[PDB]
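Each remark here refers to the structure printed beneath this line.
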Amino acid sequence: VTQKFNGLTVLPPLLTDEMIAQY
Amino acid sequence: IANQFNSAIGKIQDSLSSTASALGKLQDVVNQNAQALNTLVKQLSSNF
Amino acid sequence: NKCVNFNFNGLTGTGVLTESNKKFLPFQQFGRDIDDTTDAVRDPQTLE
């Protein structure tokens, strides 16, 4: 599975990919 | 029964390696969110 | 490298200006992004 003038921003998820791997 | 489980897990490695189609249900969600953002940004180019 | 209110040839904008590696051809003054907005510019006094 695969800043800019538009005023967009992608926030990170609360759990990292390591934390999901640990659960 | 162990050898059949061990073999079947061996086919899971092979399947997830061999085809890009395997995770299509996840890639479709990334693609639709990317499309919806890319469209939203292109509407800034429109004259109205 | 500082944020500024820039105005080059009447292209009034705002942002941080940075040295580009973009290889513009002689006839081009402005460059645009995917988003159809000016993301690079040739300075009209010293042609970088």
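Chain B is numbered as in Swiss-Prot, which gives 923-970 for the residues shown.
We read in the header that electron microscopy, 3.2 Å was used to get this structure.
Keep in mind that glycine also has a Cβ here, set from the backbone N, Cα and C atoms.
Per Swiss-Prot, the features are as follows:
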- B:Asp950 to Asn: In strain: Delta/B.1.617.2, Mu/B.1.621 (VARIANT)
- B:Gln954 to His: In strain: Omicron/BA.1, Omicron/BA.2, Omicron/BA.2.12.1, Omicron/BA.2.75, Omicron/BA.4, Omicron/BA.5, Omicron/BQ.1.1, Omicron/XBB.1.5, Omicron/EG.5.1 (VARIANT)
- B:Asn969 to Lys: In strain: Omicron/BA.1, Omicron/BA.2, Omicron/BA.2.12.1, Omicron/BA.2.75, Omicron/BA.4, Omicron/BA.5, Omicron/BQ.1.1, Omicron/XBB.1.5, Omicron/EG.5.1 (VARIANT)
Length of the line joining the Cα atoms of B:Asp950 (variant position) and B:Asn969 (variant position), in Å: 31
Taking DSSP as the reference, which of helix, strand or coil describes B:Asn969 (variant position)? coil
B:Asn969 (variant position) to B:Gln954 (variant position) - Cα separation in whole Å: 25
Count, for each of the variant positions B:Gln954, B:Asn969, the other C-beta atoms lying within 10 angstroms of its own C-beta, and report the residue with the smallest count. B:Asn969
Taking the Cβ of B:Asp950 (variant position) as the centre, count every other Cβ atom within 10 Å, in any protein chain shown. 10
